[PDB]
Protein chains: 2
Amino acid sequence: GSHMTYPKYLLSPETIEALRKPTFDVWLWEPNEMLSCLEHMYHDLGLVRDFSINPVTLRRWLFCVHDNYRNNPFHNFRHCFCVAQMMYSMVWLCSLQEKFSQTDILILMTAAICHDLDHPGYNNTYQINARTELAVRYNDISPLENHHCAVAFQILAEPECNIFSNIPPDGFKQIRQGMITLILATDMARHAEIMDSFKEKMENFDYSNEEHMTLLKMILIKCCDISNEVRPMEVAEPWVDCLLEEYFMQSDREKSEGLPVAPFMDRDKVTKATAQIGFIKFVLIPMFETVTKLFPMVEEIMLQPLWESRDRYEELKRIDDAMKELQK
Amino acid sequence: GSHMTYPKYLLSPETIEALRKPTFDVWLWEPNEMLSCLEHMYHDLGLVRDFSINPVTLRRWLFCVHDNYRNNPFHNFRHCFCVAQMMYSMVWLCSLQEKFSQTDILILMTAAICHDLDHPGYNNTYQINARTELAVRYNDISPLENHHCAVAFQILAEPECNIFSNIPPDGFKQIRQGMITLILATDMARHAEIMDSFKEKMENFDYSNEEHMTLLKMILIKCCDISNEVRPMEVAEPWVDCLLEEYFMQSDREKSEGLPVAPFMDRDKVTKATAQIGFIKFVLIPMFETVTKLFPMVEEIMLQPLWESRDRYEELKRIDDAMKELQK
Ligand SMILES: CC(C)n1ncc2c(=O)[nH]c([C@@H]3CN(Cc4ccccc4)C[C@H]3C)nc21
Ligand SMILES: CC(C)n1ncc2c(=O)[nH]c([C@@H]3CN(Cc4ccccc4)C[C@H]3C)nc21
Ligand SMILES: [Mg+2]
Ligand SMILES: [Mg+2]
Ligand SMILES: [Zn+2]
Ligand SMILES: [Zn+2]
C-alpha cells in the first residue's frame, strides 16, 4: 500500500497489525523478519520504555537467541517465534495489561522466547533413558527445560545481549525467578499437576494472590507453547508433520540403541489425525476451557478453531482408516 | 593382638568391630584406611553379594570418589567418611535390615558417600548471590546438591567405576532415583519442609508405604549428614572449627566482593558456643526425637550425647558471657 518498496526487515503496517492476532501466518517469514517482529513486540508492549532496554541491545539479544536455536524440524527458532507471537496475541486478546504488571509481561514474553533454547530434537524421556550428559547433569529433573533456562541466562550474561542491564538487582532477581518457573513449567510431564493446581485456584481465583498469578502465567506459557492447533488450519497442520519428523528421528534411534519407544513416536502406531484428535480433546480443549472462565473471549478466538480442527482430523481419520483397509 | 604386623590398609579385627558404633574416632585414620573401611561396609552389609559388585570395581569407585572430594576444611573426604560411617552405625543400631530392602540400604550408603562430591567450600547462597556457573547451570535450585549428585553419576558412568554394572536397568533406575532424592534432601534450605512432611507421616507411619519410606530415608541421610555432635566430645568438637574456617573463608570473600554476609558466618558476630547451642537445640535434637519414635534405641545412643553437648555448650557460653561482662 506504500509509495515505494522497503526491505523485508522493515515490517509493513499490515504486518504489524496482523501480528497482534492468532491468525498470523508464521510460515511466511524468514528469520530476519521474525526477528523484527519480536523486536517490535518489545517496543509495542512498552517494555523497552519501562525497563530502559538499549534498543541495539534488544536486537543483539534476539540475534543471539536465534543463533542458539537449533535447526530441528520442530524445536527451532520459528517455533519459539510462534510461542512468542501467541503470547503477544493473548496479551491483546485477554487485555493482560489490565491484569498484569509490566514485569509480569516482561517475564511472559522473555520466557516464551527463551523456553526451548538449544533443544536437541530428542525429548526428556530420550535423555533420561539414554543417560545423556544432560540427564546426568540435571538428575533426570526436567533436563531440557533446565538447560533451556540456563542457556537463557548464559546469553543474558553477555553484556552486549543484556536487555536487563538497566534493571535494578531486585527487579532482575524477580524476573529471573519468574522466567525459571515459567520455562520449567513447559515440561509436559507436569501438565496434569499444573492443571490440577490451577483449577484448584480457579475454585475462587484472586488476581492479587501472587500464587494464583504464578499459576496463571505457567498456564499462559503452556497455552502458547502447545497452541499450534489454535491457528488457521493451513498454518497449524504443517507443524504436526515437523513434530512427527522429530519424533521419528528419536524412536529410530531408540530402537537402534535398544531403548523404549513411545507409541506416539512409533511409525507403526501413530497417525497425525489420531494423535491430534487425542491431544485436542484431552489436553488443549480442557486447558483453554479453564482459561475461558477468566477470559471469556478466548472461547471464540481459540476454542472455536480447536473444535474445527478436531472435526477435520476426524474426517481425515475416516480416510486414513480406509486407506489401511486396502493394505493387508 | 596378632602374631605379626599388617599394613594399615588391612583393618584389624578391633577396627572392624569398632566401625559399627557412632563412637568410632574418625580422626585416627588416613585416607587409605578410611577407604578400606568403606569397602568393608559394602561387603559386610551384603551389598557386594546382593548386587554382584566387582570387588575391584568397588575399590576403583571408592578411590575415584575420594579423588573428587576437595581439600576443604569441612566438606572433605573425611566428612564423607563420617556421614557414611554414621549411616552404617544406624543400620546396626536401628536394625535397618529388618525394615529396608537391600536396594534401600544400597541407596542410603551410596548417597551418604556421594552427597558432597566436589563441594567448592562456599554454600548455595554464595553461588546464587555471586551468580556462579553452578547457580546459572542449576537455575538457583539447590545448585551444590544438584552438582554433588551429577558428579556421583559421572563417576559411576566410568565403566571401571561402575559398581552398578551387574544390576539390571530397572534396579539401576530405582537406585538412581533414590540417591538423587536423598542427595538433594541434604540442602538445609529444605530442612523445615522435609521435617514437616516427615512429621505428618509420622502421625501414622507405615513401613509398607513407599512415600513414608522415602521420607524416612531422607531424614536418615539428613541425620547422618549433620551428626557430628552425636559423636564423643573429643571426636565431635574439632569439626566445629573446620566448619567455621570454611564459613569465614566465605564471609571474607563476600565482604571483599561486596556481597551479603550471613551473620552466622561473620567472624565478628559468631561464637562457637552460641552457634552450637541453637543448632543442637532446634535442629539436631528435634530431628533425632522424631526418629526415636520409630527407633527407640536412638534415645540412649544419639540423644543422650546431644543432651550433653548442649549442656557443655550452654556452660561454655556462660563462661564467655562472664568474660565479656568482666571486661567491657
Ligand atoms: C511438543 C508436544 C507436546 N506438542 N506440542 C504441540 C503438539 C501437537 O499439536 N500435537 C502433539 C501430538 C500429541 N502427542 C501425543 C500426546 C497425546 C496426549 C498427551 C500428550 C501427548 C503426539 C504428538 C504428535 N504434540 C504436540
Ligand atoms: C554444614 C551445617 C548444616 N552443619 N553440619 C554440621 C553442623 C554443626 O555441627 N553445626 C552447625 C552450625 C549451624 N550454624 C549455622 C546454621 C544454623 C541453622 C541452619 C543452617 C545453618 C553455624 C554452624 C557452626 N552447622 C552444621
Ligand atoms: Mg520444550
Ligand atoms: Mg552438602
Ligand atoms: Zn516448546
Ligand atoms: Zn554434608
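Don't overthink the numbers, they just go from 1 along the chain as shown.
Looks like X-ray crystallography, 2.3 Å, at least that's what the header says.
Including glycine, each Cβ sits where the backbone N, Cα and C put it.
Quoted from Swiss-Prot for the published mutagenesis B:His75 to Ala (Swiss-Prot position 312): Completely abolishes catalytic activity. Here Swiss-Prot flags B:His75 as active site, proton donor, drawing on experimental evidence. Annotation source Swiss-Prot lists 3',5'-cyclic GMP binding site at B:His75, B:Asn76, B:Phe77, B:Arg78, B:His79, B:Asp116, B:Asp225, B:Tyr247, B:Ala275, B:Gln276, citing experimental evidence. For B:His79, B:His115, B:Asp116, B:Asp225, the entry in Swiss-Prot reads Zn(2+) binding site, with the evidence type experimental evidence. Residues annotated as Mg(2+) binding site in Swiss-Prot: B:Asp116. For the mutagenesis experiment B:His119 to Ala (Swiss-Prot position 356), the note given by Swiss-Prot reads: Reduces catalytic activity, but has no effect on substrate affinity. Looking at Swiss-Prot, you'll find the mutagenesis B:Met188 to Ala (Swiss-Prot position 425) noted as follows: Induces a 2 fold change in inhibitory sensitivity by BAY-73-9961. Under mutagenesis, Swiss-Prot gives B:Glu229 to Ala (Swiss-Prot position 466) with this note: Decreased affinity and catalytic activity for cGMP and cAMP. Where Swiss-Prot documents B:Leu243 to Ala (Swiss-Prot position 480) as a mutagenesis experiment, the accompanying text is: Induces a 6-9 fold change in inhibitory sensitivity by BAY-73-9961. Where Swiss-Prot documents B:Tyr247 to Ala (Swiss-Prot position 484) as a mutagenesis experiment, the accompanying text is: Induces a 6-9 fold change in inhibitory sensitivity by BAY-73-9961. For B:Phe264 to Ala (Swiss-Prot position 501), Swiss-Prot lists a mutagenesis experiment annotated as follows: Induces a 2 fold change in inhibitory sensitivity by BAY-73-9961. In Swiss-Prot, a published mutagenesis experiment is listed as B:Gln276 to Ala (Swiss-Prot position 513), annotated Induces a dramatic change in inhibitory sensitivity by BAY-73-9961. What Swiss-Prot notes for the published mutagenesis of B:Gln276 to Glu (Swiss-Prot position 513) is this: 2 fold decreased affinity and catalytic activity for cGMP. 8 fold decreased catalytic activity for cAMP without affecting the affinity for cAMP. B:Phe279 to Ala (Swiss-Prot position 516) appears in Swiss-Prot as a mutagenesis experiment; the accompanying note says: Induces a dramatic change in inhibitory sensitivity by BAY-73-9961.
Using a 10 Å Cβ-Cβ cutoff, B:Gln276 (mutagenesis position) registers 23 neighbours. Its own atom aside, the Cβ of B:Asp116 (Zn(2+) binding site) has 26 Cβ atoms within 10 angstroms in the protein chains shown. If you take the Cα of B:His119 (mutagenesis position) and the Cα of B:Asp225 (3',5'-cyclic GMP binding site), they are about 14 angstrom apart, rounded to a whole number. Nearest by CA distance to B:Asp225 (3',5'-cyclic GMP binding site), out of the recorded positions B:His115, B:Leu243, B:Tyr247, B:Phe264, is B:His115. Checking Cα-Cα distances from B:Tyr247 (mutagenesis position) against the recorded positions (B:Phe77, B:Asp116, B:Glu229) with a 10 Å cut-off leaves nothing; none qualify.
Looking only at Cα atoms, B:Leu243 (mutagenesis position) sits nearest to B:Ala275 among the binding-site residues B:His115, B:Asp116, B:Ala275.
Comparing Cβ neighbour counts within 10 Å across the recorded positions B:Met188, B:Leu243, B:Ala275, the minimum falls on B:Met188.
Geometry remark: B:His115 (Zn(2+) binding site) versus B:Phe77 (3',5'-cyclic GMP binding site), CA distance 11 Å. For B:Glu229 (mutagenesis position), the spatially nearest entry among the recorded positions B:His79, B:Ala275, B:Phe279 is B:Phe279, judged by CA separation.
Listed recorded positions: B:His79, B:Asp116, B:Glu229, B:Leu243, B:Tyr247, B:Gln276. Those with a CB atom under 6 Å from ligand 4: B:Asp116. Proximity of the recorded positions (B:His75, B:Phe77, B:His119, B:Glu229, B:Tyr247) to ligand 2: a Cβ under 6 Å from the molecule is found for B:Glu229.
B:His79 (3',5'-cyclic GMP binding site) falls within a helix when secondary structure is assigned with DSSP. For ligand 6, there are no nearby recorded positions; that is, of B:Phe77, B:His119, B:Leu243, B:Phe264, none has a C-beta under 6 Å from one of its atoms. Here the CA atom of B:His75 (mutagenesis position) lies 17 Å from the CA atom of B:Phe264 (mutagenesis position).
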